[PDB]
Amino acid sequence: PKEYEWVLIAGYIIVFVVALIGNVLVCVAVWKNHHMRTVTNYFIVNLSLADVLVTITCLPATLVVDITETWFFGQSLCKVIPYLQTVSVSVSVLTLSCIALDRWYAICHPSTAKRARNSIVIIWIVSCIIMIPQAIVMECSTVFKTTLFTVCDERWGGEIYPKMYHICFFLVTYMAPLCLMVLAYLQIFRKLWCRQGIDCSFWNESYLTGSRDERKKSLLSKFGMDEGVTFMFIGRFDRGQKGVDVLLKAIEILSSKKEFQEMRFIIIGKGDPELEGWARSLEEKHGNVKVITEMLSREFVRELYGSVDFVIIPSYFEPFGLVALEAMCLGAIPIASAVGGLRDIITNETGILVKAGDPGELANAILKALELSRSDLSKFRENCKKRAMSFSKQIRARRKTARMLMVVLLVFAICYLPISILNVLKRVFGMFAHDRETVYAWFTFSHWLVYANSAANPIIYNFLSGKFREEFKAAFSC
Ligand SMILES: Cc1ccc(-n2nccn2)c(C(=O)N2CCN(c3nc4cc(Cl)ccc4o3)CC[C@H]2C)c1
């Protein structure tokens, strides 16, 4: 014995050094730089600690056993080292699960460091408890006389128990949390990439020409309106969704007031023929109200956002205030409902918030926007622009971290698939009961791969995380 031995020793050494240095540097990076202190990164630290554990205590023993096919260490270590192995695996899996859970909770339904600490502690306790059977079953057996060798292996009192235990181990440490994390991360993907975001390259002021005053003058001239504060609605005509009913009702409330003559309204969209007719009746009734049911290009809408004073977003429900972001990027000030999404983007410095379906509150907000429009609104518009850009920035960042995490999950799944399938085939379906060197080679490789995962994570952080890469950079600077 044996071929593939030098590549096994070499690979184990490489993995050992890279995993040790790498995960230690991960922990150092998070601990010494405060901007690194996020829930995700605390969890990541936990992961690296588990990896360091299994790297120090299990990897060498595994190399020796896979090389010699014997157990030189004691009975105690024959209990301990497999126990530490399984515990490390459990900690890793549950840590990934808590990461995915955290991201899902923060992204799909918009988590403190204390909560995260509790999560960590729980993870380690659960992991240590559920892996007690592993420690119980492991036994040393003497095989033969001139010599004798001892091997360390699971001792079962039947054929059913190992099958059940390894089914359970496969489900708990691999299959179920993997499935759950996949579901969570695909929902997260759909949320962050497909439903969130904004064409920042299109929705910016650079494409418009002339001052805002000139554009507004052109706007009102084109619409056949006198000068005055201009409000804009763009959503669909629904009852209980985009809230054009709230706006129409509030317009009726305002129409009796003397301030109404100072206001201008641009209501755009299709939908309920009753609401469309209501809009058209209000349009025919008042000269300072214009209704557009026809389809408008993005360029025209962009010009609108860059010309009007305020944009009214009276939604009952708005998970993604993309209209708000588009308008704010072009200097339009939002008067929106305090529903989650608009509630997220807009603050009291970057717009006006109102109760979702209260026409009185909306009319009051419109009046307030008028009195506010009696003076310079520059600072306000700039605040809106910078808030929108900041929000978009945050979305892109969340995309980066989420992609990194997904990649880690994938690499984990890949790294643990072979040993999983092998264990299930051997222990549950009783295969490999008959050419042994091939099976043994597959097993040695699978073991090495499992340990290779631990070295895989930190370099993943290096290539897919700017902050981690920068701290790694600072570390290796001699
Ligand atoms: C070496 C190694 C690495 C990873 C493994 N893995 N499978 C699934 C997840 N991870 C296994 C493995 O097949 N396990 C883990 C616990 N077991 C185990 N035997 C070990 C022997 C040595 Cl020298 C060191 C650690 C040992 O862990 C026996 C039961 C069995 C289920 C073994």
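Residue 1 is the first one shown; counting continues down the chain.
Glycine is no exception: its Cβ is also placed from the backbone N, Cα and C atoms.
As a published mutagenesis entry, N423 to A (Swiss-Prot position 324) appears in Swiss-Prot alongside the note: Strongly impairs response to orexin-A. Listed in sequence order, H166, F169, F170 are the same-chain residues at least 6 apart in sequence whose CB falls under 8 Å from the CB of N423 (mutagenesis position).
According to Swiss-Prot, the suvorexant binding site annotation covers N423.
Once the 2 unmodelled residues between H434 and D435 are set aside, the endpoints remain 7 angstrom apart, Cα to Cα. Gap between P110 and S111: 4 residues not modelled, C-alpha separation 10 Å. Gap check: 5 residues are unmodelled from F144 to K145, and the C-alpha separation across it is 7 Å.
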